[PDB]
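Student: I'd like to ask you about the structure that follows.
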Amino acid sequence: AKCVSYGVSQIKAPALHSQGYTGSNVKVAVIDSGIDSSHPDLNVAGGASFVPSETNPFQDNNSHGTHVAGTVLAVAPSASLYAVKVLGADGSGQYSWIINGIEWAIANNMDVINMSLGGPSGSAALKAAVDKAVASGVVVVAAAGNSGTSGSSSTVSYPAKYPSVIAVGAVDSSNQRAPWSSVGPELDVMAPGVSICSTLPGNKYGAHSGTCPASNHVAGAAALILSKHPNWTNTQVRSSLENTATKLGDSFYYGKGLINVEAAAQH
């Protein structure tokens with residue numbers, strides 16, 4: 001009935017909020033199912049739809065992208081979020097649609113791309129677009145995936161699996177890896193992703209679990225770091241997050257560990 005996720009204080013975002021840094025001026029493309037801009041606790045700054053049968057990026061039929069927007073804004077309240085819709089009612093999107101989203105983010109000078117989406121395969125064209133975004137200076141963050149462990153295999157999804165992307169896995173309030181959080185050498189950092197409370201369509205709130213909400217926290221944290229260091233490059237934003245993370249378990253399962261946006265914004 002109007003929650004804030006425990007994850008905001010777990011990544012130490014409050015420490016930036018009290019310095020007066022809240023993501024002001026940072027363009028964040030939420031590449032997802034869209035965002036219910038009808039929600040009174042959300043500011044959407046604009047958007048576009050690359051789903052051919054669904055022209056409206058501000059209608060969230062699946063309720064995923066609205067949750068994403070909320071979690072990004074809980075970390076970075078004055079961030080400018082753009083609803084970039086590449087996922088249909090079925091919850092999946094063609095590579096051509098997702099690539100259209102990424103090309104859009106580059107053309108409209110997004111500072112941060114959040115991709116709370118995955119699949120088990122890549123494409124040369126997908127990797128090309130993600131790399132091109134990071135070359136042009138965009139911080140690209142993506143959910144590591146919800147495939148759990150599978151012996152010695154990487155279970156990290158594309159595009160999080162690409163080295164040009166910040167792959168984000170999910171811990172709970174105890175910094176324990178969620179059993180469904182994907183794993184592998186491509187896993188970069190962890191953030192809260194268990195029962196994360198946020199905005200849902202129709203002026204509602206509720207908890208989602210997944211690496212999607214984990215990655216939402218990191219995209220938020222990037223917007224908080226660029227609030228404070230507006231002249232930092234994506235390389236510097238990414239190093240700050242990785243080099244100041246709180247170490248947890250092995251890097252196969254946890255990567256660098258829990259992000260600490262407080263320590264990151266001092267680096």
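Easy rule for this one: first residue shown is 1, then count along the chain.
Yeah, the Cβs are placed from backbone N, Cα and C, and that goes for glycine too.
Look at Swiss-Prot and you will find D32, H64 tagged as active site, charge relay system. What Swiss-Prot says about the natural variant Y21 to F (Swiss-Prot position 128) is this: In strain: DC-4.
Can you walk me through where each of these features ends up in the structure?
Tutor: Take the CB of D32 (active site, charge relay system) and look out to 10 A: across all protein chains shown you find 28 other CB atoms.
Taking a C-beta cut-off of under 8 angstroms and a sequence separation of 6 or more, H64 (active site, charge relay system) has the following same-chain neighbours: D32, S33, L87, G91, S116, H208, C212.
Under DSSP, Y21 (variant position) is assigned to coil, being neither helix nor strand in the three-state scheme. Contacts of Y21 (variant position) defined by a Cβ separation under 8 A and a same-chain sequence distance of 6+ are given as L224, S227, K228, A265, in order along the sequence.
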